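Heads up: the structure comes next, in C-alpha cells.
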Amino acid sequence: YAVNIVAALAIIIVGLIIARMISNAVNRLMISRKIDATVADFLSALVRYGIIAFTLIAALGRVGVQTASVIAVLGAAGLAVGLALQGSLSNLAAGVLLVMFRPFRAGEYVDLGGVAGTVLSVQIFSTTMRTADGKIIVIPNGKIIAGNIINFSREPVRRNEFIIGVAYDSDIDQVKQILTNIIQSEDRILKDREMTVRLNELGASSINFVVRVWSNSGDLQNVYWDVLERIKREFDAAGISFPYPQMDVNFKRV
Amino acid sequence: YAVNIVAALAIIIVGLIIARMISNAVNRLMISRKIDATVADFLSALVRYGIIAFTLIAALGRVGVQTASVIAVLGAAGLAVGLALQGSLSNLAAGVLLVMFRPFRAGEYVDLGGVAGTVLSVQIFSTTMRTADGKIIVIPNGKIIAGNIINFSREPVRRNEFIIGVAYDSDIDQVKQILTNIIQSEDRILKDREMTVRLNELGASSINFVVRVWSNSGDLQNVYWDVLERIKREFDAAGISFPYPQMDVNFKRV
Amino acid sequence: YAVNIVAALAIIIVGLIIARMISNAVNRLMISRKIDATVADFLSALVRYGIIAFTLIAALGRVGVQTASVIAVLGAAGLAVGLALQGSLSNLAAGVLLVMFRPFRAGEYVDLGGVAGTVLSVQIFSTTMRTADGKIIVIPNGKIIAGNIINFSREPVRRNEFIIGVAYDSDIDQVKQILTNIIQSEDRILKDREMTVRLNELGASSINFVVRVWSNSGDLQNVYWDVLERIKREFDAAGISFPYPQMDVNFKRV
Amino acid sequence: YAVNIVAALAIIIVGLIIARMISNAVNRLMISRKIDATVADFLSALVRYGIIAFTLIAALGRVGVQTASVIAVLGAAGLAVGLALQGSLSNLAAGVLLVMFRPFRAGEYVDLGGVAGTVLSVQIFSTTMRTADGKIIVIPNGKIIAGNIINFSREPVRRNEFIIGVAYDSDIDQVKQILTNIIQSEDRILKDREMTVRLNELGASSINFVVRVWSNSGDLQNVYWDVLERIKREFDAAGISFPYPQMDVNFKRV
Amino acid sequence: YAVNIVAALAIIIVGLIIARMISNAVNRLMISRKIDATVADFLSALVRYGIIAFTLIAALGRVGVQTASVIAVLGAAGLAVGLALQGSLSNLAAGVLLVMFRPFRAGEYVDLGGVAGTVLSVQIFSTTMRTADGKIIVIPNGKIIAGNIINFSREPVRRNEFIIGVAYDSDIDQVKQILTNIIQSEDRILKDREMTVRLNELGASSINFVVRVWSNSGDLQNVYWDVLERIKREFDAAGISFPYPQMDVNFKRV
Amino acid sequence: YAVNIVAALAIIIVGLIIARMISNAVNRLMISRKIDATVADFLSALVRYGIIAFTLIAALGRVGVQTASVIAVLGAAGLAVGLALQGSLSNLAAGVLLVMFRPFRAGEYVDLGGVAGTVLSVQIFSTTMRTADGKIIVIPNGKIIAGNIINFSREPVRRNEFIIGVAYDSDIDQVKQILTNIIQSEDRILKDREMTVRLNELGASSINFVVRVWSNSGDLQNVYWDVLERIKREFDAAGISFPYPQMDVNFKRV
Amino acid sequence: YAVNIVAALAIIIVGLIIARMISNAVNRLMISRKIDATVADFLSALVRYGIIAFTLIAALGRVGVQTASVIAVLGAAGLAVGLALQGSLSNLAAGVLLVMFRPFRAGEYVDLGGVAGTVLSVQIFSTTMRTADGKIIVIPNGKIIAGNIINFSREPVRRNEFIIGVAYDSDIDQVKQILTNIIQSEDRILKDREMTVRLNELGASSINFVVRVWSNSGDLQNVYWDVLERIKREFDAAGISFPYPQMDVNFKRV
C-alpha cells in the first residue's frame, strides 16, 4: 500500500520534471531552427500538458481508479487532431515521395496541372515556382502529386502545328507546294521526322491547311514565329488569299 | 466488500476535495496573469466538473459496475465534438504552418485563389487582406493553404505582353521597327532581358503582333500604359491601321 | 454466486429507479425552461431507456456474461449519431467562433460567399442578413466561416473604376484632359489618393480609357453615377464620339 | 467444468429463446405501426440473427473460446453501417432542428438553394413545397439546412430594378423626368424608401438608365409590369427612342 | 493441458462444420431468392472462410497464444472494407428510406435532379425510370435522396407560360386583347386560376408579352401547342408582326 | 518458466516454418494462375513478413512483455494499406453489385457518364466497352456505379424527334399535312403509338414544327435519316421554304 | 516485487540493446542495397525509437504503470498517418495492379483520361508517356486507375466521320453518288464494314451529309485527309457548292 502511494507520488514528480525538461527541449529546437514566440511557447506548453495529464492518469490508475474514461476522451481528442492534421500530413508525405522519387527538381521548367513555371524549390510541404511572367507560385505537394507532372526540361524535341486558312478558290497544290517549300528550306526543322502539310479542314469562310513540323525545344518557338512570318509573305507574293469573314447576303426590297 | 465500498467513498471525497483545490489553483493563475470573472470562473468550474464526473465514474467502477457502456457513449460523443471542431482545428493548424513557414507576409500583394489583395495580417485562424478596390477580405487559413498561393511581391521583375493587331496590308517590317523602337527607347524596360516583337497571329480581320517586355514590378503597370499610348500614336502617325472588324459580303439580288 | 445474482438484481432495480428519477428530473428542467410535450417526453424517455439498457448490460456483465458485443454495437451506433449531428454541431461551433471572434457584426454590410447584404443578426447557428433588394437570407454559420468574409463597413474608402470608350480618331490628350477635369472638380473624390486617367485598351471598334478614383463608401455609388453622367455630357459637347459597333464591309457583285 | 459447459448450454438456450421473443416483438411493433412483409420479416430476422450470433460468441466465451475476432469484425461492420447511415441520419437531424427551430413554416414562400416555392409542409426528413408553376418538390432537410434559407414571407417589402435603354441622342434630363414622374405617380411604390432613376450604363448601341423602386411583395410583380408598360407608352409619346441594335458599316467597293 | 488442447481441436471441428453449414444456408437463401453462381458461391465462400479463420484464431488463443496482433490487423482490414463498402451501403440505406418513406412510386413521372422520366421500379439500391424518349436510366438511390425530388404525378394542375414577341410599333392593347381572347376561349385553361397576359419585356428587336395560363397536367402540353398555333394565326390575321432580327446600320463611304 | 520460454521459442520456429510454407504456397498459386516475378515475390514476401512479425509479437506476449505498442503500430499500418486498397476494393464491390444486380449487360449500348458505347464485358473491377467510333474504353466499376446508368438497348421501341423549320409565310396546314403524310406512309413508324406533328416554336428567322414518331430500336436511326431526306424533298417540291437567317436592316446615311 | 522491478529493468536493457542491433541491421541492408544517408539513418532511427518506446511501455507495464494513455494516443496518431499516407499508398497500389495486370504497356498509344500519348514506361508509382506533339507527361498511377483507360493499340480498326455541308439547292442524289464513289474507290476503307453516306443535318446556311467510313488504325488519319481533299476537288468539279454563311437581309430606308 505504501509502495503504491509512494510510487504514485514518485511518478507524479518524475512526470512534472520530465514535462518541464521536454518542454524546454522543444524550445531549444524551436529557437535553433526558426522560433516564433506563439508557436514555440504554445507547442512546448501543449507537450508539457499532455505529459503531465498522462502522468496523473498513470498515478490514479496505479491507485486503482479506472481511467478508462480519460483514456477514451484522450483518444477521441487525439483522433480529432489527427483529422485536422491530415491535410498537412498528406502534403508532407507527398513531399517525401516527390523528393526521393522525383521527376522535377529545382531549375526545371514544368507544368503542374496548369500553373507552369521554373521550379525554384521543392520543399517539405509545398513546391515553389516562378511563372513565365514573373509571378511566384507556391503549390501544395499533395495537389502536385494528384495532378499530371509534365516536365519541360526533360524533353529534347517537340512539334509545332501551324494552321493556315486560305480562300476557297485557292489552288490546293500551290498552297501545298509553298508551305512544303518553306518547311523544307527551314534548317531548324528536323527533316528526318514528321513533315506534314495537308488540306485539313473545310472552313466556314476558309479552307485551312495544317502543317506539322518538329524541331528541338530551344528552336521551336522561333521556328513557329519564323515559319509563320514566312507563310504570310510567300502567300502574299504568290497571290494566295487569307480571307476575311465571308457572308452571302440576299437582298429583299419592301 | 467493505474495502471496496469504503475505497469508492474515499475516492469520491478525494475527488471533490482535489476538484475544489484544482479549481482554486486555476483561479490563482487566472488572477495573477489576466483574470476575467467569466473566463476564470467558467474555466475553473469546467475543470472542477470534469474532475468530479471522472471521480463518480471511477467510483461506480470500484463498486464493481462495468462502465463499458458509458465509456463507449462518452467516447462517441467526444469523437463527434472532435469532428465538428476539426474544420476550425484545421484552420488553426494551417495558420501555424502559414506563420512559421510563410510565403506571403504582411505588406505583400497576393492572389489567394481568386481574391487578390494586399495582405494586412496573417492571424491565428484567418488572413486579412485589402483588395485593390478597397474591400476588406477575411480568408480562412485552411482554404488558403488548400489553394495555390501566388505572391506578386516576391519577384522583383515581371513581364508585360502587348498584342497589337494591325491591318493585313500593313508592312510587317515597319510594324516591327516601330514597336521595337518604342520599347528600345523606354528606359523602364530592362534591356538585358527578353525583348520580343513578332508577327504572332494571323487574325480574323487582323494580323497581330505580340510584344513581350520586362520591367520592375512597380514600373510595370505604367510601362504597359505608356508603351500602349505610344504605340497608338506612333502607328497613327506612321499610317499603320488598327483595323475594325472586317467582313466580305457577296451580293445577290432576287 | 448468490451475491452475484443478488447484486445483479439489486443493480437492475437501482437502474430502473434512477432511470425514472433522471427522466422526471429532465422533465422538471424542461418545464421550468421551455417545455414542449414531444421534446420533453421523447428526450426524457430516451435518457431513461439509455440508462436502463446500460443497467441490463451491467447486470449480465455482473453475472459474468461478456457484453463486448453489445458494447461495440452501442459504440458504432453512437458514432453514427455523432456523424449525422456533426453538420449541425459544426454550425454551432462556427457560431461561437463567430461571436467571440467576429469581423462582421449587426448593421455591417457584407459579402458571405456571394450572398451579400446587411447583417441583421449573428445568431447561435446562423447569421441573418437583408439583401439590398429586400430579401432576407439565413446563412448557416458553418458555411459562413468556410467561405471568405468580406466586410464593406470595415474599411471606409473604396475605389471606382470607369471605362469609357471613345472613337479611334478621338484626341487622346483631349479625352484625358476632359476626364481629368471632371474628376478634379468632383469634391467627393479624395484628392490625396489615386486619380488615374489613362488610355488603357486598344478596343475592337473602340479605344477605351480607364479612370480610377477613390471616395468614401457612402459617396461612391453616387460619385460613379454622377461622374458618368458628367462624362456623357462633357464628351458630347466637346465632340468626342462614343462609337457604335464598327464594321468594314467589302462588296462583291455576282 | 460442468458448471461451465452447462452455463454455456444454458446461455445458448436463453439466447435462442430471447432471440425468437425479440423478433416476434419487433413484428408486433412493425404490424401495429406500418408493416411491410419484407421490412418486418427481414428486420426482425436480422435482429434475431445478431442476438444468436452474440450468444454463440458468449457461449464460446464461457467454454474458453476468445471471441475477440468476432467482436472486432462485428465492430468494424457496425462502423461502416454508421457511415452509410449518416446521410439519412443527417437528414433526420436537420428535420428536428428544422421543426422546433424553424424560419420557414407551411404557407411561406421561400428559396431553398434555388428551388423556390410555397411551403406545403416541413416533415420529419424532408420539406415539401409547390413551385410557382405548379411542380411539387420534395427537398431533403439536410440539404436545406446546408444551403442558405431565404424567406420571402418574412420581410415584406422588396425592390424592383428597371433598366431602360434609350437612344444615344436622347435628352438625359427628359428621360429622367419621365421615369421620375411615372414612379412618383405609381401609388404602389413606397414613397418613403429609395427611388433611384439614373443614367447607369453607357451601352453598346444604347444608353441605359437604371430605376430602383420599392413596393410590398404582393404589389411588386405588378408594379414592375405596370411601370414598364407605362415607360413604353410615355417614351413612345415623348419621342424617346428605344434603339434597335446599332451598327456603323464602312463600304468598300472592289 | 489436455482439456486445453482437446478444446482447441473440438473448436476447430465445430468451426469447420458450422462454416460449411452456414455456407450451405447462405446458398439456400441465395437460390430461393435470386441466385447467381458467382455471387452465391463467392459470398458463401467468403462467409465460410471468415468463420474458419475466426475459429483458428480462437483455437490458438485457447491453446495459449495472444492473438491481439491478428485481431488488430483483422480489425483494420474490416475498417477498410467498411469504407470501400460505404458508397454502396449508402445507396442501400437510401433505398430503404426511399421505399417505406417514399414520394415517388412506380408509374409516377418525376424529375430526380435532371434525368426525368417515368418510374419503372424503385429497387433496393437504385431506381429505374424510362425517359420520355425511351431511354432507360438507372439512378443510384443515394444520389436520388441527395438531390431534390420533384414529382409530377402528385399535383394535378400546372401552368403554361407563353412568351410571344411582337414588333415595337404594335398596339399594346390589341396584342393584349387578342391573347386574352384566345385564352378566354380555350376551355382546357382553368378559368378560376391565374390568367396573365402582359407586356413583360422590352426586347432587343422585339417587345414581348408573357402569358401564363393553368390547365390540368394532361391538357397542358396540348394547350400550349394549340394556344400557340392560335396566337400565330390570329396575329397574322390581325396584322401584328412577329419581327425578325432588327439592325440599324449607318453607312460611311470612304 | 521453462515451459514459457520453450513455448516462446517453439512458436518462433513454427512461425518461421509456416511463413516460408505459406509464401511458397502463394507462389504456387501465382505461377499456376498468372505469375509476375515482382508481384509473386513481393506479395509472397509481404505475407511471410506479416506472419513472422505476428509470431515475434506472440512470443514476447507469452514471455510477458506488453506488446501493446507493436500491436497499435501494426494496426495503423494495416489500416494504411487498407486505405490504399480501398479504391480497388471499392471497384470490386461495385462489380459484384453490378453483376448480380445489373442493368446493363454485354451487348447493350450504354452511356456511363459521358463515354457511351457497346458493352463488351462487365468484369470483376472494370466494364469494357467499344465506342461507336471504334475506341476501346475500360471503365472502373466504382465510377460506373457512382454515375447514372443510361441504357439505350433496354426499351425495344424508342422515339425520334424531328424539328423542321420553315419560312414564316409558309402554310401551317400544308406543312402539317405534308409531314403527317410522310410519317403516315413510313411503315417503320409504329402507327399505334404517338404520332405528333405540330407548330412548336415561333423561331428567330424561322417557324419550326416538331415531329415525334416511334419505331423499333434498329429501325430508328434509319427512320430518322429517311424521314428527313423525305421531308427535304417533299418540302422543296411543295414550295415550302427552309429559310436562311433573316435580318431587317434599316439604312442611315451620314 | 524484486523480481518485478528487476524484470522491468532487465527488459529495458534488452530493449535498448536489441533496438541498437535492429537499427544497425537495417543499416546493413540499406547500404548493401541502395543506401541514402537520410533514408537509412532516419528509417533505422525510427525503428530504434519504436522499439524502445515499446520497451518502456512494457517495462512500465511490469512496474504496474498502466500505459493505456500512451497506447490510445499512439493509436490515434497511427490512424492519422494512415490517412495522410493513403494518397501516396494509393498510387503505389495502383502501380502494382497496373504492372502485373496491365492493359497498356510500353509502346502502346493510349488515352488515360484526356492526356493521350505513346506510353514510354509504366513504373512503380507513375506512368510516363510522350504526347503526340512531343511533350513528356508523367501520370500518377492512382489517377490513371481511377480514370478510364482507352487503349488505341489494342483494337485495330477505327472509324472516320466526315461531315460535308453543301448548298441547299444541291442535288441530294448527286452529292450522295460522288461521296459514295470516293469512299468506294478508296482501298484503305474496309469495304466489309459500315459505309454510310447520308443527308444528316438540315443546316443553318448549309445542308450537310455525314460520311462514316472504317479503316485500320494506321491508314485512318491519312484516309480522312485524303478522302477530304478528294471531296473538295470532286465537288468543285461537279459544281457542288461549299456555301459560305448565308443571310437574307430585308432593306428599309428611313
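Residue numbering in chain E adheres to Swiss-Prot, whereby the residues present occupy positions 27-280 in order.
If you're wondering, the header gives X-ray crystallography, 3.7 Å.
Including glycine, each Cβ sits where the backbone N, Cα and C put it.
Quoted from Swiss-Prot, the note on mutagenesis experiment E:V40 to C, G or N is: No detectable phenotype. Swiss-Prot lists E:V40 to D or K among its mutagenesis entries, and the accompanying note reads: Normal growth stops, without cell death, due to increased membrane permeability to potassium ions and protons (permeability tested only for D substitutions). What Swiss-Prot says about the mutagenesis result for E:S58 to C is this: Readily forms disulfide bonds with cross-linkers, suggesting that individual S-58 are only 3 Angstroms apart in the closed state, versus 33 Angstroms apart in the open state crystal structure. Quoted from Swiss-Prot, the note on mutagenesis experiment E:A158 to F is: Decreased conductance, due to decreased diameter of the channel portal. For the mutagenesis experiment E:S267 to C, the note given by Swiss-Prot reads: Provides biochemical evidence for heptameric structure upon cross-linking.
The structure, with features from Swiss-Prot marked on it.
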residue	record	DSSP (3 states)
E:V40	mutagenesis position	helix
E:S58	mutagenesis position	helix
E:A158	mutagenesis position	coil
E:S267	mutagenesis position	coil
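Residues near E:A158 (mutagenesis position) in space but far in sequence (CB under 8 A, at least 6 apart, same chain), listed by position: E:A142, E:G143, E:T144. E:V40 (mutagenesis position) sits 91 Å from E:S267 (mutagenesis position), taking the CA atoms of both as reference points.
Sparsest Cβ environment among the mutagenesis positions E:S58, E:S267 (other Cβ atoms counted within 10 Å): E:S58. Using a 10 Å Cβ-Cβ cutoff, E:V40 (mutagenesis position) registers 16 neighbours. Looking at E:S58 (mutagenesis position) and E:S267 (mutagenesis position), their Cα atoms lie 70 Å from each other.
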